[PDB]
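Here is the structure we will look at, set down as structure tokens.
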Amino acid sequence: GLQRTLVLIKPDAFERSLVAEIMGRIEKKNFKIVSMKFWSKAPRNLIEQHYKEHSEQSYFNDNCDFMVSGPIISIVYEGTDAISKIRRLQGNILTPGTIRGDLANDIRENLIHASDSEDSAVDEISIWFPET
Amino acid sequence: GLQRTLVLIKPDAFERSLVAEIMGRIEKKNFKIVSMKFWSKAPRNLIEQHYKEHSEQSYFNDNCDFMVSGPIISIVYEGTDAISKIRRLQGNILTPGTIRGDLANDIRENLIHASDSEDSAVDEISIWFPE
Amino acid sequence: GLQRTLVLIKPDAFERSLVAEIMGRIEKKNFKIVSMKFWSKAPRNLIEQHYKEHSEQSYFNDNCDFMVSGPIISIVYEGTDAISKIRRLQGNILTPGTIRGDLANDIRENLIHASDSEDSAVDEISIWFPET
Amino acid sequence: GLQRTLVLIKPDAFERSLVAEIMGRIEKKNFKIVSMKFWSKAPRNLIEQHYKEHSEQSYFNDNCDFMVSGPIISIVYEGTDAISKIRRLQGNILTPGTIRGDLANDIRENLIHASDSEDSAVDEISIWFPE
Amino acid sequence: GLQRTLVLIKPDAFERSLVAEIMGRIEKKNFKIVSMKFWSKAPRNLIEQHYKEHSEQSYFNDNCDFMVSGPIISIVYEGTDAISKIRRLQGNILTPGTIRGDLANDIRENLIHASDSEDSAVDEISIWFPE
Amino acid sequence: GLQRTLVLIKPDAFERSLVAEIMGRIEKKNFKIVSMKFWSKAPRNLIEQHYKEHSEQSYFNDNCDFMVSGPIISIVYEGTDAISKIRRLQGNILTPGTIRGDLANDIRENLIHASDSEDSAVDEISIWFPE
Ligand SMILES: Nc1nc2c(ncn2[C@H]2C[C@H](O)[C@@H](COP(=O)(O)OP(=O)(O)O)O2)c(=O)[nH]1
Ligand SMILES: Nc1nc2c(ncn2[C@H]2C[C@H](O)[C@@H](COP(=O)(O)OP(=O)(O)O)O2)c(=O)[nH]1
Ligand SMILES: Nc1nc2c(ncn2[C@H]2C[C@H](O)[C@@H](COP(=O)(O)OP(=O)(O)O)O2)c(=O)[nH]1
Ligand SMILES: Nc1nc2c(ncn2[C@H]2C[C@H](O)[C@@H](COP(=O)(O)OP(=O)(O)O)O2)c(=O)[nH]1
Ligand SMILES: Nc1nc2c(ncn2[C@H]2C[C@H](O)[C@@H](COP(=O)(O)OP(=O)(O)O)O2)c(=O)[nH]1
Ligand SMILES: Nc1nc2c(ncn2[C@H]2C[C@H](O)[C@@H](COP(=O)(O)OP(=O)(O)O)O2)c(=O)[nH]1
Ligand SMILES: [Mg+2]
Ligand SMILES: [Mg+2]
Ligand SMILES: [Mg+2]
Ligand SMILES: [Mg+2]
Ligand SMILES: [Mg+2]
Ligand SMILES: [Mg+2]
């Protein structure tokens, strides 16, 4: 039933004034905020931990540089089937109706991260909320 | 082209203050209200009749309990291809862009019913609007 | 504390697809629907009763004709200080922020009626909801 | 891949006061206006050229009639993958989440046109914005 | 009393993706577009004429600079009491419920201009729409 | 011009799912989040300190009870004239167009606190963000 998932609101959301728009979409599907931190600039080690599965890719450093270019919010959301449901809400830039489908048009500047699995959720929550 | 369909706004929509949000999505798709009733509490007999096709399912009684747990609005909507279009608007909890997709996250508490066929529409309209 | 007020959603709201927009504004201020009726065309006697205080004015018949030109919803709303608060939400065509201020621009086609006093509320509710 | 595409806001959008709603959906996806013309009533020749590929279909003249029945806005939008993305945003009357999916319910009165290919985009831009 | 008024959507509205939001507030009040021009960068002369009455103020040239720092839309709107009503809709940065009250927070970068009188409306329309 | 102010999102905003709606209104007015904390339950001592100027009022204890009845968000916002502008956005339950005017209808459960002066802002920021 109940799950917790990790969401990042990305620097481009701040730049484009879409923070509340994104949070509102998750809130409207009835998911609750369990933990939340605002980072004026997230420490790079946290970002590199978060994206460690990508450490070998050509885009790794550039993506980290983006994620450090402005503020981030890290949020733990709770609700039924939260991991998959918030992943679906995130969507992609090809799918209207979703956060990325309605609001994003870039492979990197895509507004929001949501955990993609039970395993990744557990790990991302411990990165951003280790006092847990 | 022109059809009529039956919509129920469920008790969870009242509890969560989403009645206008739901009705607004249908209105914006250019469907028109032909008939509408507000029930502070719907008669259990009407609920059991509405969900008669589910009477042998494990969830039948609990669902009926939920459907009488608060107010409901029954609406007849009219427009081109209304039955399937409003069904598509209803959607499901997995599909963002739809009413249930954007707003609901429960197998039972899912905000809206819309008729799924011509036969069920005629039957459901008859139930809520016997006049 | 708690009051009930009578709201009419006018034919122009139907014509312009603003029914839910208007109802949403009242719902968002936390007022609850206690009674509601949809009228494909309201009987004229009800409209003339509703506007009886205006029976002598030059605009009486024309206003009644408008109120009968399309569907109406009659709603009883309940909440703290409902009469005055919903009156304020209705507002007027000069006051942005209000239903009429944001959405209406006519002396007659102004989308919504809300009871203006305790006395008028009691009387309007009994017109539209006599089985009460 | 930066692209430019042609959008028409149709007379039904003006009639239904949905012009800003439509433009806003495109604006929110980060597409930029490159040029724009308002036509209180579009010259018929421009409409016939626009739908030239449809001249042998039974609906051609009634569709043209509709397209001159009220104002039109023609817009050149620019952005990454604009042709395909704005086409997707336009969507269809069956798919909620899109402009047509949320707002339209007719085969003819469907609110918006967006170029469907690189070739048609070049051609449609030359019709509405020959300069 | 049917009137026509001149509206400018300013470069900050384009920068902040608020063009449709602004136009939508006017559209929802039932005002109609009579003409519209998009300016990727407005000719400076047009801007200097528009703010001619301010030519002796200290902010004149910096204000002009801002007004050519990005695109502009000039619109002629029509409706009952349009000059006063659209002026009121524009509002000020202190008053929530209005365009500037909800969306702007600067003396210069304030999103929208609306004609403030019958005389200025006639004059502003002649600048932007001389034809 | 530039100021910082302290905002609390109150427990009733969480209960009614209005957190983003409230934050969205401030964001749209171009104010920026400088600091933010989520409290699943705020320490009563912090609440009593925040409302210290009310300690001799009849409603003090009940208000504190309410303020610890659910989660709160404390936010420092920054922008031009932030203290009074965000105060104006907060508004009151009588004034439509504002946060409390559109969304609240209670003397206690009123969704948002915003600092009302420079002195109270410095003091309130110090309370919630002692760092
Ligand atoms: N191919 C490619 N991929 C990129 C580039 N920059 C960033 N990315 C990837 C890194 C991330 O996995 C993804 C966006 O961030 P995210 O939080 O992982 O979302 P998602 O990809 O799981 O849906 O985009 C890039 O420049 N090229
Ligand atoms: N599958 C399922 N449905 C439940 C449960 N509890 C209540 N329901 C209700 C909610 C659905 O709106 C209603 C009918 O759903 P179907 O999925 O039965 O819909 P339909 O056959 O009317 O088109 O059953 C439940 O526990 N499981
Ligand atoms: N002066 C004038 N007043 C008119 C005209 N047509 C309608 N009215 C009045 C009748 C109503 O009192 C008012 C609008 O309806 P309502 O439900 O009474 O709202 P309100 O006037 O109490 O705010 O407009 C009209 O043509 N001229
Ligand atoms: N298929 C079809 N199209 C019609 C009819 N009447 C008007 N039209 C217009 C609406 C369409 O936008 C226009 C072009 O046809 P299309 O390429 O199938 O649609 P589309 O690419 O705009 O989605 O034809 C009609 O009766 N049938
Ligand atoms: N008063 C003032 N106005 C400035 C300044 N810099 C740019 N402006 C511009 C913004 C105003 O829209 C424009 C015209 O002045 P106005 O008539 O007082 O404002 P308004 O009628 O557009 O609300 O002057 C400035 O520094 N002070
Ligand atoms: N006046 C009043 N205020 C109450 C009551 N119960 C709780 N409160 C709280 C809600 C207000 O946000 C808080 C402070 O309001 P003021 O009106 O005291 O605001 P301020 O002095 O912080 O600017 O007092 C109550 O019963 N009456
Ligand atoms: Mg990923
Ligand atoms: Mg179902
Ligand atoms: Mg009256
Ligand atoms: Mg086509
Ligand atoms: Mg001026
Ligand atoms: Mg207060």
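Going from the start of the chain as shown, residues are counted 1 onward.
Placement of Cβ uses the backbone N, Cα and C atoms for every residue, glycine included.
According to Swiss-Prot, the feature active site, pros-phosphohistidine intermediate maps to C:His113. DSSP assigns C:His113 (active site, pros-phosphohistidine intermediate) to a strand in the three-state reduction.
Annotation comment: Swiss-Prot describes C:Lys10, C:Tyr59, C:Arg87, C:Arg100, C:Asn110 as ATP binding site. Its Cβ placed at the centre, C:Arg87 (ATP binding site) has 18 other Cβ atoms within 10 Å.
Listed in Swiss-Prot as a mutagenesis experiment, C:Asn63 to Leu (Swiss-Prot position 62) is described as follows: Increased affinity for NTP and decreased affinity for dNTP. Over all protein chains present, the Cβ of C:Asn63 (mutagenesis position) has 18 other Cβ atoms lying within 10 Å.
Under mutagenesis, Swiss-Prot gives C:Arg108 to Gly (Swiss-Prot position 107) with this note: Complete loss of affinity for pyrimidine bases. The secondary structure of C:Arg108 (mutagenesis position), as reduced to three states from DSSP, is coil rather than helix or strand. Listed in sequence order, C:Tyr59, C:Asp62, C:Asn63, C:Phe66 are the same-chain residues six or more apart from C:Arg108 (mutagenesis position) with CB atoms under 8 A from its CB.
Within 10 Å of the C-beta of C:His113 (active site, pros-phosphohistidine intermediate) there are 18 other C-beta atoms, taking all protein chains into account. Secondary structure at C:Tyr59 (ATP binding site), taken from DSSP and collapsed to helix, strand or coil, is coil. When Cβ atoms from all protein chains are considered, those within 10 Å of C:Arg100 (ATP binding site) total 21, not counting its own. The CA atom of C:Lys10 (ATP binding site) is located 7 Å away from the CA atom of C:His113 (active site, pros-phosphohistidine intermediate). Shown in sequence order, C:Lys10, C:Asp12, C:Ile93, C:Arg100, C:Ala104 are the residues of the chain, 6+ apart in sequence, with a C-beta less than 8 angstroms from the C-beta of C:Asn110 (ATP binding site). Remark: of the binding-site residues C:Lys10, C:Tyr59, the most isolated position is C:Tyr59 (fewest other Cβ atoms within 10 Å of its Cβ). If you measure from the Cα atom of C:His113 (active site, pros-phosphohistidine intermediate) to that of C:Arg87 (ATP binding site), you get 8 Å. For the ATP site listed in the record, the two most distant Cα atoms among C:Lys10, C:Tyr59, C:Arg87, C:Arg100, C:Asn110 lie 22 Å apart.
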